[PDB]
Amino acid sequence: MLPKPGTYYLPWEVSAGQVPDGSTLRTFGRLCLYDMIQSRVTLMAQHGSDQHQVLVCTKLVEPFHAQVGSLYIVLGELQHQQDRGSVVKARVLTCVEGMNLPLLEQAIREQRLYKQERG
Amino acid sequence: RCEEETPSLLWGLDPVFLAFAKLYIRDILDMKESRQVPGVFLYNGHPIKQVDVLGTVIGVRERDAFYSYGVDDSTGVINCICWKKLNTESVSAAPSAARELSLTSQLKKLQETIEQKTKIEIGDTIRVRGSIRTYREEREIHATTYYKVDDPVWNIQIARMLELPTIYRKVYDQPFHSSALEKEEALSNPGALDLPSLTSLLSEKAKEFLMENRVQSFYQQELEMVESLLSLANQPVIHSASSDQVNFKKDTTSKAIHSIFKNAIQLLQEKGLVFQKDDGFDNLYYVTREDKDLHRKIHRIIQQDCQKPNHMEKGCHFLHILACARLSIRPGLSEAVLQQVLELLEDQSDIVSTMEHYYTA
């Protein structure tokens, strides 16, 4: 059946635990670590503070062509673990280069404001 | 909602009805389908048929005649019927001469790159131009054209994402209808009280119905048997006018109905819509609008520069146009039909009025 959308979210919502666990979503981020053994990945982003994680699982996808600190785009769903907290089960992902992260952030912020503008 | 319930048939006074619109995918489902006619949908009054949407593909069902690609764009998701196309009449690859080799090679470049734009895999960015359809109660898009978006980075996606609210607020959010609403409002609708007026309304409805049915030729009796046209014609006005033959109300009124049908088709001849070819018949008529044949001929006689003059003429003059047509085809070609076709041609972009009375193509 037709899946729920890749609605846009950013690391702040997972770090703030705002975006509920067990829900679909889409985000970009900066590659930090990759585990070839267990097929697990960490992307990082900081709220002008300590870098905040995003736990991801390499399912049906290939994590290539961009490096650590370089940029990637993912969509899927997150689920909780007591020790690990929660991890995104990927559904689509790819590397991307030459991006304008503040611009994307402005885009999503405007988009959400416009959502607020809907009666 | 009156304002939402825009004039019947949702006329193209509002331009968007003719051009691919750009709405959020999520909104594409929230719109209604028109209860007046299927195959058309509504948003804030503005009627929509052709839609434009760009996102990423997330699922596939492959069929013999079409593919079915599930597509997402952030706000929502849908599935899209992407009719396929085969390469019938295959172009071979041969060591042709310089010109032929170059033509074939460039054609092959174009073809292979078209394939690369056409072929697709999940997660990719996809653009589709097409219209809204519904099936199994589910709403979908049947694409007129679709191609892979070759962007290496989200910049163009970003542009679209930033844009859509802009175009919404500028154009689509505008509900108002600025038409003057110059409606007749059924004045003397059930009875014209005047056989000429009845004939005028009859010709109106009859040309409407003929253009609807696209009938190119017709015997007048064929038209005289139409249910709606009959109903319009047999209103009490004609029964009262033909009532002088009290002993033959039925017969006199039916004869008057046939006569007023004749009068309507004659009014059409006068206005150049229909005409009686040199068919030797007494009530056979050919409709100009459907007369693609005469369109083609009169387009030949100037599209190919006017053949009679040696001098480098830019086109031809109304009178010489008419005269060369009557010379090459038939003197009986009325000026009314000639005017009608000259109008329709420039409507079609098959002729242009550089001035009045002289035209080119």
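Residue numbering in chain A adheres to Swiss-Prot, whereby the residues present occupy positions 2-120 in order.
Cβ atoms are placed via backbone N, Cα and C, with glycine included.
Under the heading of mutagenesis, Swiss-Prot lists A:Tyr115 to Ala and annotates it as follows: 2.5-fold reduction in binding affinity for STN1. Classification of A:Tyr115 (mutagenesis position) by DSSP places it within a helix.
Swiss-Prot lists A:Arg119 to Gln among its mutagenesis entries, and the accompanying note reads: 2-fold reduction in binding affinity for STN1. On its own chain, A:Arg119 (mutagenesis position) has no residue at least 6 apart in sequence with a Cβ closer than 8 Å to its own Cβ.
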I'd like the number of other C-beta atoms within 10 A of the C-beta of A:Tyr115 (mutagenesis position), please.
14
